[PDB]
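Q: Mind looking over this structure? Questions follow.
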Amino acid sequence: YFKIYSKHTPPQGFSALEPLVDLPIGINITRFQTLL
Amino acid sequence: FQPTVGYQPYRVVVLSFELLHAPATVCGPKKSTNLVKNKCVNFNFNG
């Protein structure tokens, strides 16, 4: 299960992240990469 | 394959379920029931 939590907000201070999405992929994962 | 007993063409499908090759994601349905309140009941909410 691939789980994604996030929050966007207007760095000091405390913020709690809400869950967004879970994917039942069953994938063997080792690396990630950016798309700028 | 001309319009027309063992020569009769027939449409056949085979159902093979690859359910344990990975975590399951396709299910059968689950019939619900109207809820009652203010009474001692045996509840099943989402499991």
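Here chain A follows Swiss-Prot for its numbers: 200-209, 217-242, in order, are the residues you see.
Note that Cβ sites are derived from N, Cα and C of the backbone, with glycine treated the same way.
Dumping what Swiss-Prot says about this protein:
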{"type": "MUTAGEN", "residues": "A:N234 to Q", "note": "Increased resistance to neutralizing antibodies"}
{"type": "VARIANT", "residues": "A:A222 to V", "note": "In strain: 20A.EU1"}
Q: Between A:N234 (mutagenesis position) and A:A222 (variant position), what C-alpha distance do you get in Å?
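A: Approximately 28 Å lies between the Cα of A:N234 (mutagenesis position) and that of A:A222 (variant position).
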Q: If you count Cβ atoms within 10 Å of the Cβ of A:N234 (mutagenesis position), leaving out that atom itself, what do you get?
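A: Excluding its own Cβ, A:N234 (mutagenesis position) sees 5 Cβ atoms within 10 Å.
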Q: Using Cβ atoms only, which residues of the same chain lie under 8 Å from A:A222 (variant position) while being at least 6 residues apart in sequence?
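A: Spatial neighbours, sequence-distant, of A:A222 (variant position): A:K206.
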